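What follows is one structure encoded as C-alpha cells, with my remarks underneath.
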Amino acid sequence: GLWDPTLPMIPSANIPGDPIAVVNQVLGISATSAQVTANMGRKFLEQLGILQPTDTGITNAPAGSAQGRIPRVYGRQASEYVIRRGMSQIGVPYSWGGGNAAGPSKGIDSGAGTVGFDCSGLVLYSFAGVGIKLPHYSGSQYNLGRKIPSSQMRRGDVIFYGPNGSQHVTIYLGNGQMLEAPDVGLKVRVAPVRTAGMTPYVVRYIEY
C-alpha cells in the first residue's frame, strides 16, 4: 500500500537542475526555466503594483516558512492564476519527463518523442506564472513550500503520492477534485482526489 496502484509504482521522472525551456533557432536564443520563471514573476509583481528593484521575480518562501514574497492579500489572486494556467492545459498529452516553465515539452526515456507534460512538469509550469520556481521531480517538490495536513488540503495546495512524494503530484482544486498529468496515453485532466498512496501532508507554495 505505499503507492497509488492506478499508476506505475515507481518514482516519477527526475530531471536535474535548470533545464532549457525556450529555444528559438531563427533568432538564435534560448533560456532556462528559471529565467522564464523570474521574468514572469517580475511581471506578476508589476501587475500587483509592488515590483521592487531587488526583486528577481522568484517568489518562493524559504521551505517551511509561512512568509513568501507575494503578500497574503494577493495570494488568492496568485493561486487562481496558477490554477487557470494549469487548467488551460487540459487535453495536452502526457509525456514522461515532459514540460518546463514555458509549457509542454519533449519528455525523456519513454517520453522522448512526445511533447507534453508529466505530473511534476505540469505543476512547475503552473506555478512558474507567479514566480514560484519548482524542480522537475515530484520528490524534490515535496521538500519545498510549507506542509499542510492532508485532511486540511485547500484549493491551490499540491498533493503528493508515494514514498518521499516521489510517485505522483497534482494540484488540488477544492471540492474533491485535482488537476493532473496522469499516465501514458492520457491527457492533462481533472479527476477525483485519490487517497491511496497519498502522503500525509500536502504542500502550500502560496499563502492566503
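Chain A is numbered as in Swiss-Prot; the shown residues are, in order, 265-472.
Cβ from N, Cα, C; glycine included.
Residues or ranges marked as active site, nucleophile in Swiss-Prot: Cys383. Secondary structure at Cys383 (mutagenesis position), as computed by DSSP, is helix.
In this view, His432 (active site, proton acceptor) is surrounded by 27 other Cβ atoms within 10 Å of its Cβ, with every protein chain counted. As annotated by Swiss-Prot, active site, proton acceptor applies to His432.
Secondary structure at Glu444 (active site), as computed by DSSP, is strand. Positions annotated as active site by Swiss-Prot, on the basis of sequence analysis: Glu444.
According to Swiss-Prot, the domain 'NlpC/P60' annotation covers 340-472, on the basis of sequence analysis.
For the published mutagenesis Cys383 to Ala, Swiss-Prot gives the following note: Loss of enzyme activity. Annotation for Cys383 (mutagenesis position): same-chain Cβ neighbours under 8 Å, separated by at least 6 residues, are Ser276, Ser402, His432, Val433, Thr434, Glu444, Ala445, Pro446.
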Secondary structure content of the domain 'NlpC/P60' (340-472), with strand meaning DSSP E or B:
36 helix, 39 strand, 58 coil
